[PDB]
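Reviewing the structure listed below.
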Amino acid sequence: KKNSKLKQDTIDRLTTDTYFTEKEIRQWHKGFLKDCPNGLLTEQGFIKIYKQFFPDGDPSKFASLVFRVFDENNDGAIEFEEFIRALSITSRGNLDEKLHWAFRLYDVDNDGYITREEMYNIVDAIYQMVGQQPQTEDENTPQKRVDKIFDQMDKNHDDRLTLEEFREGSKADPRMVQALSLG
Ligand SMILES: O=C(CN1CCCCC1)NN1c2ccccc2Sc2ccccc21
Ligand SMILES: [Ca+2]
Ligand SMILES: [Ca+2]
Ligand SMILES: [Ca+2]
C-alpha cells in the first residue's frame, strides 16, 4: 500500500527524531505490519491490543485516551511513524519528554491545561483497565486523593495545571506519571 511500505523518507525523519536506529525501525516495521497489515492501526484495533493484556477489566477507555496521543495528526489512525515516535518517547525518552507526553494524555481536550476532571477521567480509565476498588470512606476516594495531589501541583490555585506545573509537580510527586509507568 501507500501505508504498507516503509519509505526511506519516513526512516530519515524517524532517525532524526527518535532514539531508534534505522535497523531497529526496520525491525519494528515488520512487527507493526504483522499486527496491522494495512499499515494503519484503528482505535478499535488499538483497544483490542489492550484487551489482550488486561482481560479482567475494560481497557477501552484508557486505550482510547492513549490512542488520541499516539494519533498526533488527528486523522483517526495510528500510522507507523506515529507509533514509533510515541514508543521512542515512552520507552527511551528523558524525564522531561515523558512528562510532556503524560501531560498530553491528561489534557484530554488539548486546551493546554489539565483540570481536576481530566485527571479524574484518566484515573477512572486506569481503574477500569486494572480493576476498580470499592471505597467505604467518602473522604478517601480516588477523586479525593487526586484532588490533594492536584492542589499541591496547582501553584497559583486557578484550578488548572499548566505543563510547567504538572512537570515540576510530578518531579516532586511522581504518582500521576508512575500511574502510566512514565516516572
Ligand atoms: O508502552 C507503550 C506506551 N504506553 C506506555 C504507558 C502507557 C501509555 C503509553 N506502548 N505500547 C503498549 C504498551 C502496553 C500495552 C499495549 C501497548 S501498544 C504497543 C505495541 C508495541 C509496542 C509498545 C506498545
Ligand atoms: Ca494519525
Ligand atoms: Ca484540558
Ligand atoms: Ca495553575
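Chain A uses Swiss-Prot numbers throughout; the residues present, in order, are 3-185.
Including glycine, each Cβ sits where the backbone N, Cα and C put it.
Taken from Swiss-Prot as is:
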type    : residues                     : note
BINDING : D73, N75, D77, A79, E84      : Ca(2+) 1 binding site
BINDING : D109, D111, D113, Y115, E120 : Ca(2+) 2 binding site
BINDING : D156, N158, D160, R162, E167 : Ca(2+) 3 binding site
DOMAIN  : 60-95                        : domain 'EF-hand 2'
MUTAGEN : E84 to A                     : Does not affect interaction with ric8a; when associated with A-120 and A-167
MUTAGEN : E120 to A                    : Does not affect interaction with ric8a; when associated with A-84 and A-167
MUTAGEN : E167 to A                    : Does not affect interaction with ric8a; when associated with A-84 and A-120
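What Swiss-Prot annotates, mapped onto the structure for a quick look.
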residue : record                : CB count, 10 Å
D73     : Ca(2+) 1 binding site : 19
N75     : Ca(2+) 1 binding site : 10
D77     : Ca(2+) 1 binding site : 10
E84     : mutagenesis position  : 18
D109    : Ca(2+) 2 binding site : 22
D113    : Ca(2+) 2 binding site : 10
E120    : mutagenesis position  : 20
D156    : Ca(2+) 3 binding site : 20
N158    : Ca(2+) 3 binding site : 9
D160    : Ca(2+) 3 binding site : 10
Quiz item: Near the domain 'EF-hand 2' (60-95), which residues from the same chain, at least 6 beyond its ends, have a CB less than 8 A from one of its CBs?
Solution: 5, 8, 12, 15-16, 19-22, 27, 30-31, 34, 41-45, 48-49, 51-53, 103, 106-107, 110, 123-124, 126-128, 130-131, 184
Self-check item: Fewest Cβ neighbours within 10 Å, where candidates are the recorded positions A79, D111, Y115, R162, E167
Solution: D111
Quiz prompt | Proximal residue to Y115 (Ca(2+) 2 binding site) among binding-site residues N75, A79, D156, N158, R162 (C-alpha distance) | solution = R162
Practice problem: Quick one: of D77, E120, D156, which recorded positions lie within 10 angstroms of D109 (Ca(2+) 2 binding site), measuring between C-alpha atoms? Sequence order, please. | Solution: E120
Quiz item: Which binding-site residues (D73, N75, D113, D156, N158) fall within 10 Å of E84 (mutagenesis position) by Cα distance?
Solution: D73, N75
Exercise. Return one of helix, strand or coil for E120 (mutagenesis position), based on DSSP.
Key: helix
Practice problem: Please list, in sequence order, those recorded positions from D73, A79, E84, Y115, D160, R162 with the Cβ less than 6 Å from ligand 3. | Solution: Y115
Practice problem: Under 6 Å from ligand 4 by C-beta, which of these binding-site residues make it: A79, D113, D156, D160? Sequence order, please. | Solution: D156, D160
Quiz item: Can you list which of these recorded positions (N75, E84, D113, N158, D160, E167) have a Cβ closer than 6 Å to ligand 2?
Solution: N75, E84
Quiz item: Looking at the recorded positions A79, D111, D113, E120, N158, whose Cα is closest in space to that of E167 (mutagenesis position)?
Solution: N158
Quiz item: Which numbers of helix, strand and coil residues does DSSP report for the domain 'EF-hand 2' (60-95)?
Solution: 24 helix, 2 strand, 10 coil
